[PDB]
Amino acid sequence: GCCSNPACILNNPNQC
């Protein structure tokens, strides 16, 4: 999901 690095990390909401 977002544990590695999709666009999630940029905002760092979920980050997994």
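Quick note: numbers on chain A are straight from Swiss-Prot, i.e. 21-36, in order.
Method on record in the header is solution NMR.
Every residue, even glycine, has its Cβ placed from backbone N, Cα and C.
As recorded in Swiss-Prot, the features of this protein are as follows:
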MUTAGEN   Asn25 to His  No change in ability to inhibit alpha-3-beta-2 nAChR, decrease in ability to inhibit alpha-6/alpha-3-beta-2-beta-3 nAChR, 2-fold increase in ability to inhibit alpha-3-beta-4 nAChR
MUTAGEN   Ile29 to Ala  8-fold increase in ability to inhibit alpha-3-beta-2 nAChR, important decrease in ability to inhibit alpha-6/alpha-3-beta-2-beta-3 nAChR, and loss of ability to inhibit alpha-3-beta-4 nAChR
MUTAGEN   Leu30 to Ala  8-fold decrease in ability to inhibit alpha-3-beta-2 nAChR, decrease in ability to inhibit alpha-6/alpha-3-beta-2-beta-3 nAChR, and loss of ability to inhibit alpha-3-beta-4 nAChR
MUTAGEN   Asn31 to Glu  3-fold increase in ability to inhibit alpha-3-beta-2 nAChR, important decrease in ability to inhibit alpha-6/alpha-3-beta-2-beta-3 nAChR, and loss of ability to inhibit alpha-3-beta-4 nAChR
MUTAGEN   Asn31 to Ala  Loss of ability to inhibit alpha-3-beta-2 nAChR, important decrease in ability to inhibit alpha-6/alpha-3-beta-2-beta-3 nAChR, and loss of ability to inhibit alpha-3-beta-4 nAChR
MUTAGEN   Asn32 to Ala  Loss of ability to inhibit alpha-3-beta-2 nAChR, important decrease in ability to inhibit alpha-6/alpha-3-beta-2-beta-3 nAChR, and loss of ability to inhibit alpha-3-beta-4 nAChR
MUTAGEN   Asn34 to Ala  5-fold decrease in ability to inhibit alpha-3-beta-2 nAChR, decrease in ability to inhibit alpha-6/alpha-3-beta-2-beta-3 nAChR, and loss of ability to inhibit alpha-3-beta-4 nAChR
MUTAGEN   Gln35 to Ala  6-fold decrease in ability to inhibit alpha-3-beta-2 nAChR, decrease in ability to inhibit alpha-6/alpha-3-beta-2-beta-3 nAChR, and loss of ability to inhibit alpha-3-beta-4 nAChR
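On its own chain, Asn34 (mutagenesis position) has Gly21, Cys22, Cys28 as residues at least 6 apart in sequence with a Cβ closer than 8 Å to its own Cβ. With every protein chain in view, the residue among the mutagenesis positions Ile29, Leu30 whose Cβ has the most Cβ partners within 10 Å turns out to be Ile29. For the pair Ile29 (mutagenesis position) and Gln35 (mutagenesis position), the Cα-Cα distance reads 5 Å. The CA atom of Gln35 (mutagenesis position) is located 8 Å away from the CA atom of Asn25 (mutagenesis position).
Each residue contributes its Cα atom, and for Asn31 (mutagenesis position) and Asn25 (mutagenesis position) those atoms are 11 Å apart. Cα-Cα distance from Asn25 (mutagenesis position) to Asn32 (mutagenesis position): 10 Å (rounded to the nearest whole number).
The candidate set comprises the mutagenesis positions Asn25, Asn31, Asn32, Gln35. Of these, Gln35 has the most other Cβ atoms within 10 Å. In the three-state DSSP reading, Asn32 (mutagenesis position) counts as coil.
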